[PDB]
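K.L.:
Have a look at this one before I ask anything.
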Amino acid sequence: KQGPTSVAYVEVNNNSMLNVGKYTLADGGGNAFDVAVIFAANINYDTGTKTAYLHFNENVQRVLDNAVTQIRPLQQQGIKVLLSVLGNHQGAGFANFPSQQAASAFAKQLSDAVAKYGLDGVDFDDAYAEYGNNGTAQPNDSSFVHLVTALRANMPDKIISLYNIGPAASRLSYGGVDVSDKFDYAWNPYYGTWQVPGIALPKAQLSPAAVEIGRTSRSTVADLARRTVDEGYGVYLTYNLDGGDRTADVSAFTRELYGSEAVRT
């Protein structure tokens, strides 16, 4: 199998992670999906102590707790598994940490989660944070730079990704550090569209196409996958794969990226 790295965000609160490893190429080429993303843990806020924390919904906690049965089968098969973190209407967000050490503390909660659950990295989705709630600050210039510098510093061997969205995505430089090269991948967050992320990252690390498996049409999936190769980009963001027979949707993109169709167990 040779071509763009395909990614699949899975809505764990209502779908199994295990569905990602059930699609492989008909040409004996491998998994249709290279990266699977646990969606999602949240950035919450403790108003009384004025500090953000890495929050996990119980349904999310369960995937973690049961990692051997939920995540491991993917990794065993060659699929990398990332945990994504989203704003949670708490005011606290990735472009919000008031100091280096504040960002750094959260940075550790992210690296530890990755260490105890055997994950392959973290993904950042800056949306819904609702900056300003619970008396928090609006987005500032340093926060994100501080948090990514620390995350990268903590886990130099893992993947660190982000959706190209929110205050954080345009707050990559501060001090003498631009955190863009600290990222492995960056993707378009608007499903059904082509929008090349404006971060200083090689084309192979960018995913201008974002699609929703099951909402976005097949001609659109196939055409956006055709365009990823046509333009020289190396990633392909897929979102919301579930437990139904999505072979046709998958083949639509595997045909263009890899020249093969996909079969499902």
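By the numbers in Swiss-Prot, the shown part of chain A spans 48-312.
Method on record in the header is X-ray crystallography, 2.1 Å.
A Cβ is built for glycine as well, from the same backbone N, Cα and C atoms used for every other residue.
Okay, so Swiss-Prot annotates it like this:
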type    : residues             : note
MUTAGEN : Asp172 to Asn        : 0.1% activity
MUTAGEN : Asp172 to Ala or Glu : 2% activity
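I'd like to know what surrounds each of these features in this structure.
P.N.:
The Cβ of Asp172 (mutagenesis position) has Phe86, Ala87, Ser131, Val132, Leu133, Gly134, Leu209, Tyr210, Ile212, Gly213, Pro236 as same-chain neighbours under 8 Å, each 6 or more residues away in sequence.
A strand conformation is recorded for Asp172 (mutagenesis position) in the three-state DSSP classification.
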